[PDB]
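Take a look at the structure below.
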Amino acid sequence: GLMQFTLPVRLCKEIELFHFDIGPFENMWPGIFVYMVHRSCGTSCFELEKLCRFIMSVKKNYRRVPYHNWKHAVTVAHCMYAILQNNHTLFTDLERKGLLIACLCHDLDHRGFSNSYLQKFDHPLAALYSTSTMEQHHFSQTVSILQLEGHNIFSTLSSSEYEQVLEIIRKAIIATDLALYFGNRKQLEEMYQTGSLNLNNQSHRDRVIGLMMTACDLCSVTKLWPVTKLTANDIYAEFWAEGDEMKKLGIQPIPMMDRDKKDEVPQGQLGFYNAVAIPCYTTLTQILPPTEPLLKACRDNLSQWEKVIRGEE
Ligand SMILES: Cn1c(=O)n(C)c2cc(NC(=O)CN(c3cccc4ccccc34)S(C)(=O)=O)ccc21
Ligand SMILES: [Mg+2]
Ligand SMILES: [Zn+2]
């Protein structure tokens, strides 16, 4: 009950900032996550013993892929931690509990391939789930781990509170399917501009939580340039392997995934920043003004990719 997690001074200060990097020491990431739950939620949200057993079963079920790994899970949870702490009074007790868990679990048992590669491979998961294939799998794995003995971190909630939080987690994890992001942000745009955005409309909250999840999931584009640049190598290492596996099926992959077209990467980044990331953090900053540092950092990194193209690095 009286057992706080405390971090070293540099981490204690830097963890509050959006651009915080969780660092290369794997063994500190569980402590970082717990620290965040305790300040985001309270020392009493979760029985520590159950939380710790949950965190380690979740860690065990992330695979050793270059990008979609345990480190990505904790990075995405940290961004959500920053958004929740800069928007203290906007979110329910259940939402604060559910969203940090949703983020930690959002890519459970990812294999480093897109939904598209499962569909063309004809992977069994693509028969079981026709859309948001990996994301429905991630939620399924979350429910599995919650049902291991000693792993029910929500055991003290009522029957209806438990169903509310598992429903927040399901919507939150489905929303990380970027195919769904485009329409979700367009609707949030229209709603904000016509002035119909109402945070007491559950269907509006759902949409706003969906955009937060896209924002946290993409948060590698909002780090200081050297973090963003080095993470892009991990991302492209998965993409090029997928490209390779497409060619193995007799399918020319999109250039973003073709390792023979590495030259085209910097222009592809611009595309991605302009088509996906900037629109995402723009709309998020309109709905949640204190999340502006994410937009500013995203713009700084767009400018750094422009410099890569212009030969200036
Ligand atoms: C930090 N960071 C970064 O620098 N890049 C390039 C990043 C890409 C993603 N994530 C995807 O690029 C996902 N994909 C998509 C791309 C475009 C439209 C899609 C539309 C629908 C679905 C999927 C789309 S993909 C190629 O097909 O796997 C996440 C983080 C990134
Ligand atoms: Mg995912
Ligand atoms: Zn992810």
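Throughout, chain A uses Swiss-Prot numbering, with the displayed residues spanning 724-1036 in order.
This deposition comes from X-ray crystallography, 2.3 Å.
Backbone N, Cα and C atoms are what each Cβ position is placed from, and that goes for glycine too.
Taken from Swiss-Prot, the feature active site, proton donor covers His791. What Swiss-Prot records for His791, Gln992 is 3',5'-cyclic GMP binding site. The divalent metal cation 1 binding site feature in Swiss-Prot is assigned to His795, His829, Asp830, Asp940; the stated evidence is experimental evidence. For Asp830, the entry in Swiss-Prot reads divalent metal cation 2 binding site, with the evidence type experimental evidence. What Swiss-Prot says about the mutagenesis result for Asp830 to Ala is this: Loss of activity and of zinc binding. Annotation of the mutagenesis experiment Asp830 to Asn in Swiss-Prot: Reduces activity 1000-fold.
Here the features listed in Swiss-Prot are placed on the structure.
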{"residue": "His791", "record": "active site, proton donor", "DSSP class": "coil"}
{"residue": "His829", "record": "divalent metal cation 1 binding site", "DSSP class": "coil"}
{"residue": "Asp940", "record": "divalent metal cation 1 binding site", "DSSP class": "helix"}
{"residue": "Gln992", "record": "3',5'-cyclic GMP binding site", "DSSP class": "helix"}
Listed in sequence order, residues with CB under 8 A of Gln992 (3',5'-cyclic GMP binding site) and six or more positions away: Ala955, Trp1028, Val1031
Intrachain C-beta neighbours of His829 (divalent metal cation 1 binding site), sequence separation six or more, cut-off 8 angstroms: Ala796, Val799, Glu858, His861, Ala895, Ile896, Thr899, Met936, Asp940
Cα distance (Å, whole number) from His795 (divalent metal cation 1 binding site) to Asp830 (mutagenesis position): 8
Distance-selected recorded positions near ligand 3 (C-beta under 6 Å), from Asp830, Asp940, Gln992: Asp830, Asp940
For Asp830 (mutagenesis position), the number of other Cβ atoms found within 10 Å of its own Cβ: 26
Under 8 Å by Cβ from the residue listed as 'active site, proton donor', same chain, sequence gap 6 or more: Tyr785, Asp830, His833, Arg834, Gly835, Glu961
Cβ-Cβ distance under 8 Å to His795 (divalent metal cation 1 binding site), same chain, at least six residues away: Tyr785, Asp830
Neighbour count (Cβ, 10 Å) for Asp940 (divalent metal cation 1 binding site): 22
